[PDB]
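Peer 1: Questions regarding the structure given below will be posed in turn.
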Protein chains: 2
Amino acid sequence: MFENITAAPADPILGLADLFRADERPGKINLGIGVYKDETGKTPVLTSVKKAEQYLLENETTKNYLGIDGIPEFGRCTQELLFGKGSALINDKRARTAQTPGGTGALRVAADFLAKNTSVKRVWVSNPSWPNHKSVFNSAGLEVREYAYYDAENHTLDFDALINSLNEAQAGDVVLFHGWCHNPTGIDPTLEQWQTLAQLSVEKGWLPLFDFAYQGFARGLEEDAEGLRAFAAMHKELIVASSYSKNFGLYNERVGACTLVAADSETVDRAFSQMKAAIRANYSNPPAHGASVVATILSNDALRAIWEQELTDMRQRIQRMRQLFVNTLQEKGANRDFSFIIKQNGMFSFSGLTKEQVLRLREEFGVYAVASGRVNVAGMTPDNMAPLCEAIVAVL
Amino acid sequence: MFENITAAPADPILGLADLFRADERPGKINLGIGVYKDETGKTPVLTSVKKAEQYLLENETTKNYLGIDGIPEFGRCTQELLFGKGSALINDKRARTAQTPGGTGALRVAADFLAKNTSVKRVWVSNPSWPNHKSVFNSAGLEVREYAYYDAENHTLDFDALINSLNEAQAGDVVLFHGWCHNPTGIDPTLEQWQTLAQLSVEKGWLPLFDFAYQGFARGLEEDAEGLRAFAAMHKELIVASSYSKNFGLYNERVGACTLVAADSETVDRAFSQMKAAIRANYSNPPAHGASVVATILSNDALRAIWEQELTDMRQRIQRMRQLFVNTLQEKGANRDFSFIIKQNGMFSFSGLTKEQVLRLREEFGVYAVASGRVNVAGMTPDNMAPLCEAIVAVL
Ligand SMILES: *Cc1c(COP(=O)(O)O)cnc(C)c1O
Ligand SMILES: *Cc1c(COP(=O)(O)O)cnc(C)c1O
């Protein structure tokens with residue numbers, strides 16, 4: 001039965017992590033996958049997280065199955081983070097959230113749900129976008145169409161191209177928007193731009209789907225949620241696939257959420273019963289550990305104060321590395337002006353390196369970046385900045 | 001977009017857990033979902049598990065993403081449990097395993113993989129079988145056909161009906177077999193019967209898919225794996241979706257595995273690259289906590305000795321409850337002879353109660369059983385045995 005199965009191509013992000021592993025070179029540098037590193041080049045378990053974990057170790061009395069949708073408190077805390085504490089969506093009971101295995105799990109559950117319960121056949125994704133978006137949607141059997149976004153020449157969000165590209169989107173299509181800290185460009189719309197978009201979707205009949213994986217990495221928790229909140233106020237319906245992998249440094253515990261919003265309580269509960277059926281036919285119910293760590297921290301004021309500071313430290317450290325990167329490139333003779341990278345948000349900077357330069361960097365210098373030229377600024381430290389900047393100016 | 005979504009019907013197993021929750025009756029009894037209970041009617045975290053968890057709390061230094069296929073050691077320990085320590089499959093590198101979110105996750109990954117990479121269009125499941133099998137396979141777009149199994153009249157495995165039913169299965173179809181402790185009947189084939197089946201699949205060209213969720217609940221770890229091992233010796237290809245939810249009491253951490261076996265190392269690695277692609281487009285990578293607990297215990301001799309005894313205690317306690325159940329029914333005037341239940345293996349006994357009796361039990365007496373008449377013997381305790389047996393004889 002398997003004789004003719006052809007090998008799948010390596011994952012552009014995750015397979016990169018393998019090559020780097022197998023690399024016996026001493027000075028190799030990561031920069032590929034979106035995982036935070038501290039000053040020492042390590043990815044430690046957050047202190048608020050370690051504390052919540054002892055708490056769970058001393059307090060859990062059972063590992064009995066959670067319901068299909070997970071821990072209720074987790075769901076509530078998630079909605080408050082997303083929409084705000086006194087949100088009308090929350091007060092009118094217009095939103096239901098299911099705990100899922102990571103943000104990817106949330107996107108797939110959203111896809112399966114839409115493919116099986118609505119008339120959706122098309123999902124619009126930005127050019128460029130997280131490479132795995134296409135795979136997830138194609139998996140549920142939906143086609144992916146792409147909308148213009150990035151202006152490679154000016155390193156700006158080409159807004160008119162974005163709008164004119166979206167005019168080919170029909171009423172009933174799904175349009176995918178990144179929350180804030182666009183992966184891979186780091187270029188995001190202004191609040192004014194988010195409002196224009198919110199009113200155009202409403203007028204055009206698009207169903208917004210937000211992939212929110214970096215809440216807290218641009219300006220703050222509540223600020224980073226402004227685009228989505230702009231949208232939540234206008235729309236009767238929307239879905240949010242959020243992730244706690246990055247903002248809680250909980251990557252491998254698989255903590256995410258799929259939030260479904262409908263015009264009313266009655267409709268959303270009915271639509272949610274089908275979302276639950278899609279989950280049962282997939283992984284049954286979600287993994288408790290990571291999600292209970294998140295609920296514990298968000299529900300406890302002392303633990304929450306510690307986590308918020310840890311997140312602030314991650315954010316600030318990345319901001320410092322960005323400046324450090326553009327300066328060092330300059331003082332190493334990387335003649336090209338890389339100042340636009342200071343203008344990007346989040347863990348990543350879209351460097352503008354070509355497929356071949358990205359390839360040479362690795363084979364000749366052992367510094368690993370995604371083939372699209374996307375580099376993980378959070379993977380940079382004061383110690384690896386110079387060898388890294390030295391490799392870059394040499395392939396330029 | 002969601003105005004016309006119709007509510008999904010409640011899950012026959014998981015939705016039962018909700019009704020029981022919402023039940024304000026004092027003497028209500030569970031018996032529905034397949035979760036073990038000790039003498040006190042609680043589902044404690046195993047002692048070996050609590051210990052492995054402190055170990056992880058003191059020793060983990062990162063939550064960085066696992067690879068798509070999970071923790072390597074987890075994969076190795078799994079293959080040894082399944083095939084045996086000195087297995088030829090293991091030595092010839094004919095098997096690859098991916099850590100997945102529970103056994104359900106493993107079945108779905110197997111389904112997606114088969115639907116997208118092979119010519120499979122049909123999956124044969126036993127009548128009766130775990131209610132969720134149909135949903136998982138239909139989700140990947142495969143149809144489910146059913147083979148005869150249970151003889152309701154004699155409470156036996158109707159073996160000729162099983163064989164004659166399977167003669168309608170074509171070369172290239174998938175045939176699903178339960179490892180041991182068949183859910184829901186508890187009726188399993190003899191080793192001789194397993195050999196006859198192994199040779200018939202090989203001759204007929206069926207691809208065996210084993211759902212192994214109760215390893216250790218019938219006679220022992222290695223004995224319960226005899227049917228599958230009978231099959232592994234004859235087949236060039238097979239897939240195993242195993243679960244550690246029940247045997248490790250790790251229900252909510254979602255710990256399972258999907259093991260792919262091909263004729264050789266080269267073929268299995270190629271087929272596995274596609275399995276990994278199906279995982280990436282689903283939940284990306286697996287949850288670390290439960291799986292590392294399992295690897296820690298299986299890799300440590302002291303921790304393993306404790307766990308094996310805990311599992312032995314669960315097994316024995318269930319065996320005692322079974323005897324207790326048939327005796328108490330007898331001394332309460334449940335005139336029907338329920339002795340066949342002593343002959344069933346695992347957590348469940350297929351009681352033979354009708355849809356309406358199962359329904360009356362709940363509404364009039366608050367004892368919850370699955371509508372098929374399946375009852376969780378592991379949910380019985382010396383304290384609830386009498387009220388339970390009293391309710392049963394009253395609806396008889
Ligand atoms: C990291 C990321 C994901 C994946 O989240 P997981 O929680 O790791 O599944 C999805 N979308 C975007 C834009 C991401 O950056
Ligand atoms: C319990 C069970 C499952 C589900 O396993 P999870 O690990 O809970 O996903 C699948 N198949 C059978 C036969 C089961 O008994």
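In case you wondered, yes, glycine gets a Cβ from its N, Cα and C as well.
Below are the features I grabbed from Swiss-Prot:
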| type | residues | note |
| --- | --- | --- |
| BINDING | B:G34, B:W130, B:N183, B:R374 | L-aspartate binding site |
| MUTAGEN | B:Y65 to F or S | Slight changes in activity |
| MUTAGEN | B:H133 to A | Slight increase in maximum velocity of the overall transamination reaction between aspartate and 2-oxoglutarate |
| MUTAGEN | B:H133 to N | Decreases to 60% in maximum rate of the overall reactions in both directions |
| MUTAGEN | B:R280 to V | Reduces first-order rate constant over 25000-fold |
| MUTAGEN | B:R374 to F or Y | Second-order rate constants are reduced by >5 orders of magnitude |
| MUTAGEN | B:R374 to A | Reduces first-order rate constant about 10000-fold |
Peer 1: Tell me the Cβ neighbour count for B:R280 (mutagenesis position), meaning other Cβ atoms within 10 Å of its Cβ, over all protein chains shown.
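Peer 2: Other Cβ atoms found within 10 Å: 21.
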Peer 1: Here's one to test understanding: among the recorded positions B:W130, B:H133, B:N183, B:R280, B:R374, whose C-alpha is closest in space to the C-alpha of B:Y65 (mutagenesis position)?
Peer 2: B:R280
Peer 1: Given the recorded positions B:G34, B:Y65, B:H133, B:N183, B:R280, B:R374, which pass a C-beta cutoff of under 8 Å against chain A? Sequence order please.
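Peer 2: Near chain A - Cβ to Cβ under 8 Å - we find B:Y65, B:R280.
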Peer 1: Please identify, among the mutagenesis positions B:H133, B:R280, B:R374, the one with the smallest Cα-Cα distance to B:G34 (L-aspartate binding site).
Peer 2: B:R374
Peer 1: Cα within 10 Å of B:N183 (L-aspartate binding site) is the criterion; apply it to the mutagenesis positions B:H133, B:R280, B:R374 and give the hits in sequence order.
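Peer 2: Qualifying among B:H133, B:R280, B:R374: B:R374.
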Peer 1: Compile a sequence-ordered list of residues in the same chain as B:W130 (L-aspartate binding site), six or more apart from it, whose Cβ lies below 8 A from its Cβ; state 'none' when nothing qualifies.
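Peer 2: Sequence-distant Cβ neighbours: B:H178, B:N183, B:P184, B:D211.
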Peer 1: Taking the Cα atoms as reference points, how far is B:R280 (mutagenesis position) from B:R374 (mutagenesis position) in Å?
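Peer 2: A Cα-Cα distance of 36 Å.
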Peer 1: So, in DSSP terms, is B:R280 (mutagenesis position) helix, strand, or coil?
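Peer 2: Assignment for B:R280 (mutagenesis position) reads helix.
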Peer 1: Just to be sure I understand the contacts, which mutagenesis positions have a Cβ under 6 angstroms from any atom of ligand 2? Candidates are B:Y65, B:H133, B:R280, B:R374.
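Peer 2: Cβ < 6 Å from ligand 2: none of the mutagenesis positions.
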Peer 1: Where the record says B:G34, B:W130, B:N183, B:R374 bind L-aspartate, what is the longest distance in Å from one Cα to another among those residues?
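Peer 2: Across B:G34, B:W130, B:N183, B:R374, the widest Cα separation comes out at 11 Å.
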Peer 1: How many other Cβ atoms sit within 10 Å of the Cβ of B:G34 (L-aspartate binding site)?
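Peer 2: I get 23 for this one.
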Peer 1: Under a criterion of Cβ-Cβ distance under 8 Å and sequence separation of at least 6, what residues of the same chain contact B:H133 (mutagenesis position)?
Peer 2: B:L107, B:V125, B:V144, B:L176, B:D211
Peer 1: Taking 8 Å from the centroid of the Cβ atoms of B:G34, B:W130, B:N183, B:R374 as the cut-off, which other residues in that chain fall inside it around the L-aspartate site?
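Peer 2: Nearby residues not in the site list: B:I13, B:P131, B:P184, B:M347, B:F348, B:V370.
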Peer 1: Would you count the other C-beta atoms found within 10 angstroms of the C-beta of B:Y65 (mutagenesis position) for me?
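Peer 2: Excluding its own Cβ, the number within 10 Å is 22.
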Peer 1: If you draw a 10 Å sphere on the Cβ of B:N183 (L-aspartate binding site), how many other Cβ atoms land inside?
Peer 2: 24
Peer 1: Please report the DSSP secondary structure of B:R374 (mutagenesis position), reduced to three states.
Peer 2: strand
Peer 1: Let's check the environment of B:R374 (mutagenesis position): how many other CB atoms sit within 10 Å of its CB?
Peer 2: 26
